[PDB]
Amino acid sequence: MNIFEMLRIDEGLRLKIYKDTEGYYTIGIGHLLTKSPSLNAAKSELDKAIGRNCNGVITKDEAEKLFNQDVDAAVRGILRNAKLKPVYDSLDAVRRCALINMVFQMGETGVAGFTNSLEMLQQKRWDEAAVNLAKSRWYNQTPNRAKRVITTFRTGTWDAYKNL
């Protein structure tokens, strides 16, 4: 299992603009287009993103290209961030995927605000960090996905995804 399969599981694939759990306009594999309420603002961002007139629709290939770019940007963002980089460097390969997943979802800025959990992670206090991470709007709003990630950090294995 790898970052791409993990994220494909968590986010799904949609080839028509859709609204995410927060109501924002998204397409493909969790690619946020705009936080704006306008389907029209969304459609324009989409065309910009793809380089064609899509009329709100894209192919699987386009979805995949967007996904590649996004995972790439997620990783680079962590590596450039002073708060995240050290955590990332301290982790094993599987737990590294869990942090990439969080950043893909909530952006660098948001994960960076999980100060305390980040500390526990760096310290390798698995159990404590899992408990602390559950105390978030994140866990309350997307509990099953948050549970999957948390289990991933807790255990260092892909068990939470082996099912799915």
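This entry, so its header tells us, was determined using X-ray crystallography, 1.7 Å.
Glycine residues also receive a Cβ, built from the backbone N, Cα and C atoms like all the rest.
Per Swiss-Prot, the features are:
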MUTAGEN   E11 to Q  Complete loss of activity
MUTAGEN   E11 to A, F, H, M or N  Complete loss of enzymatic activity
ACT_SITE  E11  active site, proton donor/acceptor
MUTAGEN   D20 to C  Nearly no effet on specific enzymatic activity
MUTAGEN   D20 to E or Q  Loss of 99% of enzymatic activity
MUTAGEN   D20 to A, N, S or T  Complete loss of enzymatic activity
ACT_SITE  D20  active site, proton donor/acceptor
MUTAGEN   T26 to E  Complete loss of activity at neutral pH; covalently bound substrate
MUTAGEN   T26 to H  Facilitates transglycosylation more effectively than hydrolysis; covalently bound substrate
MUTAGEN   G30 to F  Almost complete loss of enzymatic activity. The enzyme is destabilized by 1.5 kcal/mol
MUTAGEN   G30 to A  Almost complete loss of enzymatic activity
BINDING   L32, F104, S117, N132  substrate binding site
MUTAGEN   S117 to I  500-fold decrease in enzymatic activity
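Taking the features listed in Swiss-Prot, we show where each one sits on the structure.
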| residue | record | contacts (Cβ under 8 Å, 6+ apart) |
| --- | --- | --- |
| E11 | mutagenesis position | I29, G30, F104 |
| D20 | mutagenesis position | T26, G30, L32 |
| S117 | mutagenesis position | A129, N132, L133 |
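Comparing local CB density within 10 A for the binding-site residues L32, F104, the maximum falls on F104. In the three-state DSSP classification, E11 (mutagenesis position) falls within a helix.
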